[PDB]
Amino acid sequence: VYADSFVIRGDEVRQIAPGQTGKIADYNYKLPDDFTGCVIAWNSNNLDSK
Amino acid sequence: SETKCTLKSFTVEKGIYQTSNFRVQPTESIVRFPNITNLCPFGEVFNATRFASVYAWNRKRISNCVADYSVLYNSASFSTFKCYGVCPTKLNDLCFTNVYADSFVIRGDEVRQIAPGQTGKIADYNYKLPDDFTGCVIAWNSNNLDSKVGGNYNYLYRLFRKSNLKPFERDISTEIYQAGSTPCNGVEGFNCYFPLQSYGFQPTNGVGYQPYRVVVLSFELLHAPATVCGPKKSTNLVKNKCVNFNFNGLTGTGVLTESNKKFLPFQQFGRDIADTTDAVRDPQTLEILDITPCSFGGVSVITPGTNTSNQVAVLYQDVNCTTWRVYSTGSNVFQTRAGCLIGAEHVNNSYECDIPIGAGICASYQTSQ
Amino acid sequence: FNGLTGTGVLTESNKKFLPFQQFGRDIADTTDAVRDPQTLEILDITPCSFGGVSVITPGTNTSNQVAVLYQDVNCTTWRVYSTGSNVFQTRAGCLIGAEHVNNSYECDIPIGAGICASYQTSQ
Amino acid sequence: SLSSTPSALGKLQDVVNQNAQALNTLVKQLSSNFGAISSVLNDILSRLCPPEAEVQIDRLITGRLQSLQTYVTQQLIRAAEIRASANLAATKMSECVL
Amino acid sequence: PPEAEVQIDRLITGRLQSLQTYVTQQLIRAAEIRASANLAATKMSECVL
Amino acid sequence: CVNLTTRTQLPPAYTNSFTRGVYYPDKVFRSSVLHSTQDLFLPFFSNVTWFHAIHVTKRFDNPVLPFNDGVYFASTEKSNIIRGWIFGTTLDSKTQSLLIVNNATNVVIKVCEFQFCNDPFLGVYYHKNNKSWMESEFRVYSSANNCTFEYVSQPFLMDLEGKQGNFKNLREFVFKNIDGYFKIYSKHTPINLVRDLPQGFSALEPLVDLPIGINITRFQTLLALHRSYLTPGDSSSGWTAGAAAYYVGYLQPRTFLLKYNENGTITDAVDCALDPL
Amino acid sequence: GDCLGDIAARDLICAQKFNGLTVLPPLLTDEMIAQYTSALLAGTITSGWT
Amino acid sequence: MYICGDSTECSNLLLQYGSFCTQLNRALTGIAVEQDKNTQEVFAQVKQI
Amino acid sequence: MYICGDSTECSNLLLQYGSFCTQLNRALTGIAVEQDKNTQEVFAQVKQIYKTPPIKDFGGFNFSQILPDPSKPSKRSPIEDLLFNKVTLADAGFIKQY
Ligand SMILES: *[C@@H]1O[C@H](CO)[C@@H](O[C@@H]2O[C@H](CO)[C@@H](O)[C@H](O)[C@H]2NC(C)=O)[C@H](O)[C@H]1NC(C)=O
Ligand SMILES: *[C@@H]1O[C@H](CO)[C@@H](O[C@@H]2O[C@H](CO)[C@@H](O)[C@H](O)[C@H]2NC(C)=O)[C@H](O)[C@H]1NC(C)=O
Ligand SMILES: *[C@@H]1O[C@H](CO)[C@@H](O[C@@H]2O[C@H](CO)[C@@H](O)[C@H](O)[C@H]2NC(C)=O)[C@H](O)[C@H]1NC(C)=O
Ligand SMILES: *[C@@H]1O[C@H](CO)[C@@H](O[C@@H]2O[C@H](CO)[C@@H](O)[C@H](O)[C@H]2NC(C)=O)[C@H](O)[C@H]1NC(C)=O
Ligand SMILES: *[C@@H]1O[C@H](CO)[C@@H](O[C@@H]2O[C@H](CO)[C@@H](O)[C@H](O)[C@H]2NC(C)=O)[C@H](O)[C@H]1NC(C)=O
Ligand SMILES: *[C@@H]1O[C@H](CO)[C@@H](O)[C@H](O)[C@H]1NC(C)=O
Ligand SMILES: *[C@@H]1O[C@H](CO)[C@@H](O)[C@H](O)[C@H]1NC(C)=O
Ligand SMILES: *[C@@H]1O[C@H](CO)[C@@H](O)[C@H](O)[C@H]1NC(C)=O
Ligand SMILES: *[C@@H]1O[C@H](CO)[C@@H](O)[C@H](O)[C@H]1NC(C)=O
Ligand SMILES: *[C@@H]1O[C@H](CO)[C@@H](O)[C@H](O)[C@H]1NC(C)=O
Ligand SMILES: *[C@@H]1O[C@H](CO)[C@@H](O)[C@H](O)[C@H]1NC(C)=O
Ligand SMILES: *[C@@H]1O[C@H](CO)[C@@H](O)[C@H](O)[C@H]1NC(C)=O
Ligand SMILES: *[C@@H]1O[C@H](CO)[C@@H](O)[C@H](O)[C@H]1NC(C)=O
């Protein structure tokens, strides 16, 4: 069991999934097509914005 | 060993076993795409000053370009992107034929309707996408472009219609809709309605009421000459060898040779009796090539029991032995009517049959055996 | 009927449905009866198609005349494709498009139930 | 008589036709999609990724195995009929010839 | 269609399987009947004629 | 627009479609093979309506016909009289419709909220001076608002000369309107006929696939008129019907067994629903 | 018309026909078999085994 | 009739399996023919009535 | 080859069905073996290969159409040669090269 963690823009959340393309899926964080696990995300506008 | 694995045993009894087929591997790959040098009009499709009303959407033809989607990475951000044909990770390995980009502006809550199987004002009266669909639907928020403080009323949608639209139809007429029994001869009274309404797009609207720009990219794959290709680099064409290949997105393994087939001008691929591609027209030189599978077959093994010795002879049914498509020459080559037998001595003494091979020939283990 | 679609021939039925039953079914769980939504009449549903068709063919390298046998037609609208003006009723079906002769012969193309056919003479 | 009437040997011609048609059938049956988007494995693989591609490939694998099982069953049935004929022929050789 | 065709295909495959089962059983039975018929034919020649 | 007069009253003729109406159903090459396929095809030996233009009993047929989900159209010509078609629903400026014409210089395809003429036509005037046949009138529509599709071919010069003798050119087309696309298949075959359609077999090849997006329920055929020094100067009666004919059939879902020869040409076909044989 | 009329019977023969299952007649009818059997007996009785 | 029951959508989907239906009937036809042959082998040995 | 056609991804997926492929070939092998057994049961009943004597009279009985014809490349009787030229086989040898 491992927990990967990072911050991205809301429109890019859709890329953290098997089979996706885009800046994150292709160059920053590629999740495999064969994947067991859960992807969880939440808004942090009041924490990570200035 | 192949026989041992097939039989799930570490011991093999005396006799003949079949052992798959003689196969060869490809040594290099060939990639052939038409030499299209222009980049697709991503700017015009996605960076347009104005988009059409959903009731009267645009349909632009795209051809003779390279679909390098990465040009959008430092500019656009999309909230929605979904492909109903190809998995997005493979778009760059393919070529496309009848490629069109439909475009319009709708409210955010209506974005969910641009999909197969949906209902609602857009899906039923403005833009119906077919149940059988190949393409990708892409959309993004345009609140800072398409909204005005007093309301941007330049975007219209159809609210009233008598029946639902069929796929990709447009209806831009402005007849008065009759809801009741009244003839509605330009009346627009209690039971008569003008069919179109504007969206009040304002910068302070909540998200579901903000405008979204929608682009639908329709396409067809692998059955016609390419006009649009992804950004793959081509290679040289290698003939008369077992190779891997990609011809306009169609991949496979085989031996490419010159063909005497003539294709009609609109035919890109040809097929055999089992509907398997067996010929292609090369994308840069319009030469027809035939494709023959690399593998062929006819292999079996003559085995003394393994509890006696590990010497075996191998029969190649489709090899004449007068590179023979054999695993080893073996220095003991006997051609029979049943195949080329390698690894057995040929003697002139006839005997009672022991391990039958075929076509009048048998084998045995005999004497220094 | 209330969202349940299909194709068939609707006829009056002698079935009685319990008050809570809207549809009835056969041994293959296929609806075979409905209660009409406005008039509470029970209707039976019979499939439109039925069957029994075969073609008697002289080789096509000789002629294109054929005769058609209808196994489930008595011919005495007959549920046939054409009357043909040459109608012979046999125990194997209604044979349309063949002449009936009183000369017995050795069997050539067997039809069934003692009847055979052949192509013979202006043939 | 044998020269004049070719049908005399229909019994032997029939076993070389039937066991040839059987293989031509297996090749032709490869064109069926068996519920898949395409009968060609390469189209499935060039357009789809594993989470979906494996479903389409499995539809074809199951269908092709079914075709092969059908073939084998028919050949086993035919083989039994041939054996019976061969046993009769062997009996006649002993009782009519020897 | 995107879903309906899956459900329809499940039924088509199942019905073809039922028909293949039927045909295979009839072929096996037919072989047994033929053997009986050959015996009967033999007896007609050897017991009656 | 002009309302034409001086036409006699005749019943429609009917003919036998025989084995016409097959088109290549794919864009894949295959050869020396029989292939079974299902599509909308003209049924074999179907009832084809025969329309005719002839001066003589003056006849000039340009009726509105139903489209019925797919149309087989064919014509026999000696002198380029059939010029085009109108496809749509009401054809009265309320909805969009498709106009496909050959105006002797360009092939023009437009989709607009056209208001069509009751008797749409094109025409050619014969100048006895210098013996010339020239394109003159073009009626067809009174208005064309809110155009969404437009194409014009490169220029060409069509031969507008009137001709004597038999028909020399057989043109066949198949029109379909599926999922927003107007598909056209076609073939041009040399002929030598006095009347009616020839028997024989030829498959049509795809020509265009137009991204139109409109509803087509009816269509109308556009014929050219001939005018000359020999006719009255009145625009409704001052005309010649020339000599041309066309045939209209309708497509139905059918299964065909198509025969491809060694070079991948369809040479024959079986209509699987024609009869038990 | 016999299967359509007599619904109540729930005749298995009609159920089979409506589902495409067809039973075909034999070429030799019982009357023809009877003639062959009678011929064999006449032969056996008047010209036994010849 | 067995598989689709005259449903049009099924009939079109079933086209891809048409080669299997043809094979099923070739087998049944072969059985049906043998049944008449069996009858003749047993009862039609003497052609003099 | 029948199922995957050398597609690598299919070949790996097909591994789960390997026990079915093995079973199909055991059945086919069993048939193939029986075919040679049938031939021997019918024709190899006598293991003494008796030579036809130089022809001497048989009392007027002429067996030349059943006895092998020595002038032929294959020692078949006139009748056998006729039988061989009437039944037509699918191929004419067992070697077909790539
Ligand atoms: C395509 O056009 C036809 C003709 O205008 C439309 O069909 C008519 O629909 C109205 C409203 O239900 C009926 O009162 C008419 O009787 C119909 N006419 C005919 C000839 O069928 C059809 O609905 C249109 N297609 C679409 C998708 O809107
Ligand atoms: C293998 O190929 C040869 C040709 O290269 C085939 O033909 C025979 O070749 C030998 C060469 O030593 C000649 O002596 C024979 O006369 C040739 N035979 C004929 C009929 O021309 C040979 O048949 C092939 N082998 C097999 C098993 O097919
Ligand atoms: C076809 O229907 C008739 C009744 O309409 C069946 O019955 C015979 O009809 C004929 C009419 O000419 C009479 O002469 C016979 O006497 C009737 N037979 C009996 C037993 O009553 C006829 O059997 C039906 N045909 C078939 C093949 O079933
Ligand atoms: C056939 O139609 C075309 C298209 O409408 C006509 O060409 C146009 O003519 C106008 C008037 O001179 C020009 O302003 C346009 O620019 C032309 N369009 C194109 C694409 O060139 C053409 O003149 C017509 N020909 C005949 C004989 O009627
Ligand atoms: C068996 O019969 C054949 C005829 O069927 C004899 O062969 C013929 O012999 C004569 C010479 O006496 C030749 O002129 C003929 O051409 C031969 N005919 C054929 C078909 O070859 C044969 O000699 C006889 N053998 C015996 C032992 O009687
Ligand atoms: C859209 O315009 C901006 C400038 O406003 C530019 O930086 C961006 O690259 C353009 N996007 C595309 C796809 O051309
Ligand atoms: C470019 O395409 C043309 C036409 O298909 C072809 O003849 C040519 O060899 C290609 N390559 C280059 C470098 O021009
Ligand atoms: C309305 O429903 C009733 C009860 O089901 C029925 O008897 C009647 O015929 C229906 N139609 C009208 C017009 O009332
Ligand atoms: C032609 O006649 C119709 C009535 O049948 C009329 O509505 C139309 O306006 C007339 N057109 C012209 C050009 O006179
Ligand atoms: C249809 O064709 C037949 C000939 O097969 C002809 O007798 C009949 O009059 C035609 N009717 C129509 C409406 O075309
Ligand atoms: C022929 O003469 C007429 C005048 O009568 C003129 O209008 C026409 O353009 C001339 N044709 C040619 C080809 O010059
Ligand atoms: C249709 O034409 C009218 C003018 O008659 C115009 O006001 C309206 O905006 C046009 N509609 C479209 C979709 O172009
Ligand atoms: C096929 O093409 C070749 C080469 O042009 C030609 O000789 C042959 O006659 C053609 N065959 C047919 C059936 O058209």
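Per Swiss-Prot, chain D residues shown: 937-1034, in order.
This deposition comes from electron microscopy, 3.2 Å.
Yeah, the Cβs are placed from backbone N, Cα and C, and that goes for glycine too.
Its Cβ placed at the centre, D:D950 (variant position) has 11 other Cβ atoms within 10 Å. What Swiss-Prot notes for the natural variant D:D950 to N is this: In strain: Delta/B.1.617.2, Mu/B.1.621.
Quoted from Swiss-Prot, the note attached to the natural variant D:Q954 to H states: In strain: Omicron/BA.1, Omicron/BA.2, Omicron/BA.2.12.1, Omicron/BA.2.75, Omicron/BA.4, Omicron/BA.5, Omicron/BQ.1.1, Omicron/XBB.1.5, Omicron/EG.5.1. Reduced to three states, the DSSP call for D:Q954 (variant position) is helix. Long-range Cβ proximity for D:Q954 (variant position), meaning a same-chain Cβ under 8 A and a gap of 6 or more residues, is found for D:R1014.
What Swiss-Prot notes for the natural variant D:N969 to K is this: In strain: Omicron/BA.1, Omicron/BA.2, Omicron/BA.2.12.1, Omicron/BA.2.75, Omicron/BA.4, Omicron/BA.5, Omicron/BQ.1.1, Omicron/XBB.1.5, Omicron/EG.5.1. Long-range Cβ contacts of D:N969 (variant position) within its own chain (separation 6+, distance under 8 Å): D:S975, D:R995, D:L996.
Mapped onto three states, the DSSP output places D:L981 (variant position) in helix. Under natural variants, Swiss-Prot gives D:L981 to F with this note: In strain: Omicron/BA.1.
Under its natural variant entries, Swiss-Prot includes D:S982 to A with the note: In strain: Alpha/B.1.1.7.
Among the sequence features in Swiss-Prot, the natural variant D:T1027 to I is noted as follows: In strain: Gamma/P.1. The C-beta environment of D:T1027 (variant position), restricted to residues of the same chain at least 6 apart in sequence and closer than 8 Å, is empty.
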(message) Please report the distance from the Cα of D:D950 (variant position) to the Cα of D:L981 (variant position), rounded to the nearest angstrom.
(response) 42
(request) Count the other Cβ atoms sitting within 10 Å of the Cβ of D:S982 (variant position), across every protein chain shown. (result) 21
(request) Using Cβ atoms and a cut-off of under 8 Å, determine which of the variant positions D:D950, D:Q954, D:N969, D:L981, D:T1027 neighbour chain H, and list them by sequence position, or give 'none'. (result) D:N969
(message) Which secondary structure state does DSSP assign to D:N969 (variant position), in the simple three-class scheme?
(response) coil
(request) Determine the Cβ neighbour count for D:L981 (variant position): the number of other Cβ atoms within 10 Å of its Cβ. (result) 21
(message) Using Cβ atoms only, which of the variant positions D:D950, D:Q954, D:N969, D:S982, D:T1027 are under 8 Å from chain I?
(response) none
(request) Give the three-state DSSP assignment (helix, strand or coil) for D:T1027 (variant position). (result) helix
(request) Could you tell me which of the variant positions D:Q954, D:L981, D:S982, D:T1027 sit with their CB under 8 A from some CB of chain B, listed in sequence order (or 'none')? (result) D:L981, D:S982
